[PDB]
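S.K.: My structure is below; once you've seen it, I'll send some questions.
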Amino acid sequence: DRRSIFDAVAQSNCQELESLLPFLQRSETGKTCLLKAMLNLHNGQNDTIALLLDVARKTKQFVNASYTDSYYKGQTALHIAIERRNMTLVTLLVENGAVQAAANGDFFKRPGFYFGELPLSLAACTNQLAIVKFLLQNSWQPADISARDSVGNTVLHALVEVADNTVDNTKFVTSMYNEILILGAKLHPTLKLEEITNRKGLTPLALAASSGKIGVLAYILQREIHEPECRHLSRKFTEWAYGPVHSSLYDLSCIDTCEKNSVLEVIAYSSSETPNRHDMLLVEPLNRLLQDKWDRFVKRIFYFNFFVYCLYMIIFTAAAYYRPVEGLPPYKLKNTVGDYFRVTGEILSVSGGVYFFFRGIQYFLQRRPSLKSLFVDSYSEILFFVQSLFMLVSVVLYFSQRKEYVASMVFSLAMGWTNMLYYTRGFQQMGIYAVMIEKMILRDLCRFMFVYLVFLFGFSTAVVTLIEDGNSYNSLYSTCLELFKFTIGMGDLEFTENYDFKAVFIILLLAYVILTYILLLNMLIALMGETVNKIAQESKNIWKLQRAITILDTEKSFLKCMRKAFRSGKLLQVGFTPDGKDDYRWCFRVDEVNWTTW
Amino acid sequence: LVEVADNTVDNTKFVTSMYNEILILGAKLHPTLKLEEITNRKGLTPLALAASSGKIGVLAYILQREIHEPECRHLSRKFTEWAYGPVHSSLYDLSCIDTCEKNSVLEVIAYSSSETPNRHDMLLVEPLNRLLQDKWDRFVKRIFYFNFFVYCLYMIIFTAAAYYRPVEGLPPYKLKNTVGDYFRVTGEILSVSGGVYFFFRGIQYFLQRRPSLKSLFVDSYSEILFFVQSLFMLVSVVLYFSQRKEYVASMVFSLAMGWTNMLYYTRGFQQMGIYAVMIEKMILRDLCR
Ligand SMILES: COc1cc(CNC(=O)CCCC/C=C/C(C)C)ccc1O
Ligand SMILES: COc1cc(CNC(=O)CCCC/C=C/C(C)C)ccc1O
């Protein structure tokens, strides 16, 4: 009976198996007998697997027995052996004929564990170097290293897929990455594993850069290997050293400009769901690269753009200033030179407006941002787009015989000038100040203004339900104002004599002053102090990221003027390679010094 | 053993050790008996006693208790349901944490009279954190938002009826045939009904909770304020059928407190609840000094 043998194997006794074997020959889930045996195995107490294998051999078609349920769909006995750190059973299964099995079930894709869908990926992802060595070098059937799973994740893909940014996890993930990469080199010196890409097309380096795994990225970018056979695996090199001085190179294989999305363009354009996209510009080559680009070929472009915006704002201001006032829009052009100048200024203004409108639309299309985090990812794109909207609405209402266009233009102009702060990112000690303004406007004023409006409305309704109006203080707008003024140090504790009782009125105003002016407002000062003292450092990081985005956008914009004139680094030969005795890369040089090493 | 702990590391250490040893010994000597169920004159189980007295260490121990011995695996309160790689899925007992015979652990932690040293860290134990978050996620967030919306509507109609109070003569006022006057009187009746609701809620809270007189502004700052708003509303009612125009001096107060009390509902949101807590603490200490 099937249940009798199941009970026996769970009992770890072979007596029933021995009794039934002669009769065996004489004659939902789908779990295999050997599968249950290894599952119900303690201290190697399960030996009936060998008996079952020998019985089957005495009778290929069984060494590939796999689960069927959607939860464990495809789960294989080799995977079960590996999960338990089984070497003897794994080797026995491999020799007997039981390495490219695909465990495409849900559990391997809710609560679950992802390692890839191959035995090699499982063995690597579980910190088992010896087992992966044997699996990839098993003589009966060698486990392939280039096998590709459903979503495309190979073993290196998976190793990136598993990190968590911790010290020990990053430690052994990097260790196994290095070992498996050297092993793939020696077994297949012709192949280059890293180039492989998943369904999304992201290289493991690009994947570790997008997902947020800084440790793996720092590793991959700072990678050098000395072995004579496989020195081509390096991305870093040392070009000389004299005393305590050194001069190293870096690879920049496709960091600068890559096939689809390089590392830098993916770090900068991360949608802020990533944990740390701000520390991820701390790696040495990226810091040096951004500083170099800023120094050489984009500081002048940024200052030119800033000067052009300043001039645009000056003419917009000085044309809006002299707007015609008599009659209705439009206005008939006078023969005077000044009127010509004014209309030229207006046309310049509207041209800038449409430019900014199209830039905003294009940014939206390319970037495809969310709706909940749109005021955290990009605070300034929204504001430039809004200024453009106001300018265009004013245009719409200036050819529509209406004088409300000014109410638009004013707004626009204000935003215009206030937006000059956008350009204070090219300077550190001002960019950090603008970042702090950003953060406070987003958090502190929102909280404080909700609470303050609750208090103000409560007490102003309480004070208009008292007045009787028997000027026109019997208003909720005018009471809302006269009580707002208290906050700006202009509150007149007696602004009206229309009230039944004086004690109630004055107790009401005193409670309001004590609760908002003395308590709340000084509390806001205190909370601003604490928030400043916290974000002192995150502001620097966000400024760095802002400037990085500025550099990337500028280089993308003027690819027409100089698409390849400004390439980072120099095309150098670091060394030879066994493949073709050629190793020429666009490498980047940095010096260094040290005294302890000597 | 619960009666002796002091929340220190070593005292908690050996108190837990001896608790475990004596419990296993009682199991082996008397496998039929269950010691924990026993209760003192007050009727509090040792777990409930360690939860009420403030002994967080002993509570964390008792709630996170598992035993592997074949004979006495029934002593566990925690279990492991599977593990595949680096992953695990554990269970917890909740014997009578949720709803217990007289006073469960949770109802006794929450309702501690603040004489207890640390009733705020005592919700840091894993099962209680997870339980509170789960309940909030599933079946009470909607109820809280519904109550908050109802209070907002009550406050809006109270405000907009108090706003248009009749001004000529003395109270009461003869209902005009105008539709607006009908609307106004309906609003007033709604207001007073809410007022009596809040008054009875305050009285019931006092009776059940039996708080002190020196620490009444530390234990519950908002029950007092809701009760006071109800008192002002009821006094205004008393002076609106007593031919007197001082009722307004009451109502105004009431309304103010009303709107200011909306902050009570900012506890369902973390970054606003913390702000309201800070307002509470400053009003209690700094403004007084
Ligand atoms: C443009 O980029 C930035 C801009 C700012 C300053 N601008 C603001 O804070 C927005 C204020 C808008 C107020 C306009 C009100 C009108 C309706 C009268 C700080 C950091 C930046 O990165
Ligand atoms: C209702 O619960 C809360 C309420 C508040 C704010 N409310 C207060 O501070 C009380 C102020 C009362 C002032 C009234 C004065 C009248 C006499 C004119 C903070 C935290 C909470 O938990």
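All chain A residue numbers match Swiss-Prot; in order, they span 113-139, 152-183, 187-225, 227-237, 242-602, 625-752.
Cβ coordinates come from backbone N, Cα and C, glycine included.
This is the feature table in Swiss-Prot:
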| type | residues | note |
| --- | --- | --- |
| BINDING | A:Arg115, A:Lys155, A:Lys160, A:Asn164, A:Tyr199, A:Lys200, A:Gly201, A:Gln202, A:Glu210, A:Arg211 | ATP binding site |
| BINDING | A:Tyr511, A:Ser512, A:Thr550, A:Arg557 | resiniferatoxin binding site |
| BINDING | A:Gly643 | Na(+) 1 binding site |
| BINDING | A:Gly643 | Na(+) 2 binding site |
| MUTAGEN | A:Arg114 to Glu | Abolishes capsaicin-evoked current and binding to resiniferatoxin |
| MUTAGEN | A:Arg115 to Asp | Abolishes capsaicin-evoked current and binding to resiniferatoxin |
| MUTAGEN | A:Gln202 to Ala | Strongly reduces affinity for ATP; when associated with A-199 |
| MUTAGEN | A:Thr550 to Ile | Reduces sensitivity to capsaicin 10-fold; no effect on sensitivity to resiniferatoxin. Reduces binding to resiniferatoxin |
| MUTAGEN | A:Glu636 to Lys | Abolishes channel activity. Restored channel activity; when associated with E-639 |
| MUTAGEN | A:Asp646 to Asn | Strongly reduces the affinity for pore blocker ruthenium red and lowered channel permeability for Mg(2+) |
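Quick one: how deep are these features, and who are their neighbours?
M.R.: Proximity of A:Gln202 (mutagenesis position) to non-local residues of its own chain (separation of 6 or more, Cβ distance below 8 Å) is seen for A:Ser193, A:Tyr194, A:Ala231, A:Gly233, A:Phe235, A:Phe236, given in sequence order. DSSP assigns A:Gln202 (mutagenesis position) to coil in the three-state reduction, placing it in neither a helix nor a strand.
Around A:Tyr511 (resiniferatoxin binding site), a 10 Å sphere centred on its CB holds 17 further CB atoms from the protein chains shown.
Within 10 Å of the C-beta of A:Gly643 (Na(+) 1 binding site) there are 7 other C-beta atoms, taking all protein chains into account. In this structure, A:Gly643 (Na(+) 1 binding site) belongs to neither helix nor strand by DSSP; it is coil.
Other C-beta atoms found within 10 angstroms of the C-beta of A:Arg114 (mutagenesis position) number 7, with every protein chain shown included. Secondary structure from DSSP puts A:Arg114 (mutagenesis position) in a helix.
All protein chains shown were included, and the count of other CB atoms within 10 Å of the CB of A:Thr550 (mutagenesis position) stands at 11.
In the three-state DSSP assignment, the secondary structure recorded for A:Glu636 (mutagenesis position) is helix. The number of other CB atoms found within 10 A of the CB of A:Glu636 (mutagenesis position), across every protein chain shown, is 19.
In the structure as shown, the Cβ atom of A:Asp646 (mutagenesis position) sits within 10 Å of 10 other Cβ atoms.
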S.K.: Around A:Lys160 (ATP binding site), how many other CB atoms lie within 10 A of its CB?
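M.R.: I count 18 other Cβ atoms within 10 Å of it.
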S.K.: Over all shown protein chains, what is the count of other CB atoms within 10 A of the CB belonging to A:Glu210 (ATP binding site)?
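M.R.: Taking every protein chain into account, the count is 20.
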S.K.: Using the structure shown, find which entry in A:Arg115, A:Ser512 (the recorded positions) has the sparsest Cβ neighbourhood within 10 Å.
M.R.: A:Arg115
S.K.: Rounded to whole angstrom, what's the largest C-alpha distance between any two of A:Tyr511, A:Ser512, A:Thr550, A:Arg557, listed as binding resiniferatoxin?
M.R.: 14
S.K.: Which ones are near A:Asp646 (mutagenesis position): of the recorded positions A:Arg115, A:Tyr511, A:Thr550, A:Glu636, which have a Cα within 10 Å?
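M.R.: Taking A:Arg115, A:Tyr511, A:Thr550, A:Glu636 one by one, the ones whose Cα falls within 10 Å of A:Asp646 (mutagenesis position) are A:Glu636.
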S.K.: Taking only the recorded positions A:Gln202, A:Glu210, A:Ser512, A:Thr550, which have a CB closer than 6 angstroms to any atom that belongs to ligand 1?
M.R.: A:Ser512, A:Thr550
S.K.: Using DSSP with the three-state reduction, classify A:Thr550 (mutagenesis position) as helix, strand or coil.
M.R.: helix
S.K.: Is there any among the recorded positions A:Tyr199, A:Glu210, A:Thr550 whose Cβ is under 8 Å from chain B, and which ones, in sequence order?
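M.R.: It is A:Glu210, listed by sequence.
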